[PDB]
Every structure is written in structure tokens, then in C-alpha cells.
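Student: Let me give you the structure first, and then I'll get to my questions.
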Amino acid sequence: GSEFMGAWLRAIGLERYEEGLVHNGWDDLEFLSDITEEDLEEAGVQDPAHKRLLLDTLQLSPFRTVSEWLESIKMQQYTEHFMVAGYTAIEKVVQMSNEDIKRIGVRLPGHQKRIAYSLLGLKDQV
């Protein structure tokens, strides 16, 4: 979580990077595990040893409706964005591309990625 991630970063000496991660949508420890080196660079983590430590540490440890699905990944702030753009049923959201996710107003990379990873699992399920 946003506070929990701050403590997690502080525990490994990477508190300096909290603001940049959070500002890029990497704001929840539960979903940080899919972050890549490239994502880190984009979020302000330039130092190779700092990226390595963050990534090494992460190694250690059917929905009926669109709103229910978004709630499961803590992305309910975007429910109206999806609904007004016509992505109003699970059978519609599973067809979305990364370009569609951005177009409808998901701007933060960590949120874009969270949604895209989650859709893979949904598509597999349906």
C-alpha cells in the first residue's frame, strides 16, 4: 500500500524513491512485483545498484462486472473512465489494448501495467 510501501522502501534504504514511484502509479506493494528495470528508470530510480536491490527484494515475497474487477486491483478510481468509453462488461474489457487503456484516461504507468497484467488473467478465465 502507499504507506506500507514507504516502510518497505525505508527498510532497504530506498525511501528517496517513494515519491517518484507513487507519482508514477507504483503505489501499492501488492502490485509492485511486476515492475521492471525499465519501469524503475522511468520512475526515477537511475542508480543500477538501487534498482537491483529493489528488484532482488521483491523476489523474496470470475467477476460479474467491470466495477467488481477494478475493485479487486484497487483501480476503482477509473470505473467511470471505463464505463463512459464503452468498456462496460467483462467481455469488452478483455479486448482492450495498452493503447485503449491509455486513451480512456489511465495515465500513470503503474496503473496502466496493473490493469494490463490483470486483463491477461481475466481473458484466460473467460
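One-based numbering along the chain as shown.
We read in the header that X-ray crystallography, 1.5 Å was used to get this structure.
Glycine too: its Cβ is placed from the backbone N, Cα and C atoms.
As annotated in Swiss-Prot:
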MUTAGEN   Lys74 to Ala (Swiss-Prot position 918)  Strongly reduced binding affinity for INPPL1 SAM domain
MUTAGEN   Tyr87 to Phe (Swiss-Prot position 931)  Inhibits EFNA1-induced vascular assembly and RAC1 activation in endothelial cells. Inhibits kinase activity. Loss of binding to VAV3 and PI3-kinase p85 subunit
MUTAGEN   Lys113 to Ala (Swiss-Prot position 957)  Strongly reduced binding affinity for INPPL1 SAM domain
MUTAGEN   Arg114 to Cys or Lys (Swiss-Prot position 958)  Abolishes interaction with INPPL1 SAM domain
Student: List, in sequence order, the same-chain residues at least six positions removed whose CB sits under 8 Å from that of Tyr87 (mutagenesis position)?
Tutor: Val66, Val93, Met96, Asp100, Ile104
Student: Among all protein chains shown, how many Cβ atoms are found within 10 Å of the Cβ of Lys74 (mutagenesis position), not counting that one?
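Tutor: The answer is 14 other Cβ atoms.
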Student: Given 24 residues with no model between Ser61 and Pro62, what whole-number C-alpha distance in angstrom do these ends have?
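Tutor: What separates the two Cα atoms is a distance of 26 Å.
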Student: Near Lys113 (mutagenesis position), how many other Cβ atoms are within 10 Å of its Cβ?
Tutor: 21
Student: Could you state the CA-to-CA distance between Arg114 (mutagenesis position) and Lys74 (mutagenesis position) to the nearest Å?
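Tutor: So the Cα of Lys74 (mutagenesis position) lies 9 Å away from that of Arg114 (mutagenesis position).
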Student: How many Å separate the Cα atoms of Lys113 (mutagenesis position) and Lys74 (mutagenesis position)?
Tutor: 13
